Amino acid sequence: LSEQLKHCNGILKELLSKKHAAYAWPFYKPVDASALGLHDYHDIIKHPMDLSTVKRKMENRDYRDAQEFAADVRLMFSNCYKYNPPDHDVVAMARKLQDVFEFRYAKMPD
Ligand SMILES: CC(=O)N1CCC[C@@H](Cn2c(-c3cc(C)c(=O)n(C)c3)nc3cc(Br)ccc32)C1
């Protein structure tokens, strides 16, 4: 990994760490729409994303730069904000995890 992608990988590790588990856990795995009874999910969300997918892509060297990584993390949050009413718990959890993400992403080395 490039220096910037090392920083990205560090962030990803943090987002998956026990430190943030109380609000990160809905983002660990793909939304299983059928299992959760969300029969409209894939009509509304055209491009699902979650942290396990981001992790697989990082491990497989799919991301060519930090921007591509960040786009997937933000897609995951955007999907949450798109699908869910803003007063649902999962949205509050997304906002908190995105705060973690954005503040550390901003510390990207040049
Ligand atoms: C609607 C709402 O506020 N919540 C609270 C948090 C959990 C959500 C349901 N859910 C999701 C989930 C659902 C939606 C709609 C979503 O956008 N994300 C990101 C995760 N992933 C889950 C994995 C497992 Br195991 C058990 C329950 C899970 C219900």
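Using the numbering of Swiss-Prot, the residues shown for chain A are 346-455, in order.
According to its header, the structure was obtained by X-ray crystallography, 1.6 Å.
Any Cβ shown, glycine's included, is placed from N, Cα and C.
Mutagenesis annotation in Swiss-Prot: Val376 to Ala, described as Abolished binding to histone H4 acetylated at 'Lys-12' (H4K12ac); the structure shown retains the original residue. Among the mutagenesis entries in Swiss-Prot is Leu381 to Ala, noted as: Reduced binding to histone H4 acetylated at 'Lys-12' (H4K12ac). For the mutagenesis experiment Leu383 to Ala, the note given by Swiss-Prot reads: Reduced binding to histone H4 acetylated at 'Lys-12' (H4K12ac). Mutagenesis annotation in Swiss-Prot: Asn429 to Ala, described as Abolished binding to histone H4 acetylated at 'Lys-12' (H4K12ac); the structure shown retains the original residue.
Secondary structure at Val376 (mutagenesis position), as computed by DSSP, is coil. Neighbour counts were taken as the number of other C-beta atoms within 10 angstroms of each residue's C-beta; across the mutagenesis positions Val376, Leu381, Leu383, the minimum falls on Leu381.
Counting every protein chain shown, the number of other Cβ atoms lying within 10 Å of the Cβ of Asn429 (mutagenesis position) is 17. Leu383 (mutagenesis position) falls outside any helix or strand according to DSSP and counts as coil. Taken residue by residue with DSSP, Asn429 (mutagenesis position) is part of neither helix nor strand, so it is coil. Rounded to a whole number, the distance between the Cα atoms of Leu383 (mutagenesis position) and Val376 (mutagenesis position) is 9 Å.
A straight line from the CA of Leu383 (mutagenesis position) to the CA of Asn429 (mutagenesis position) spans 11 Å.
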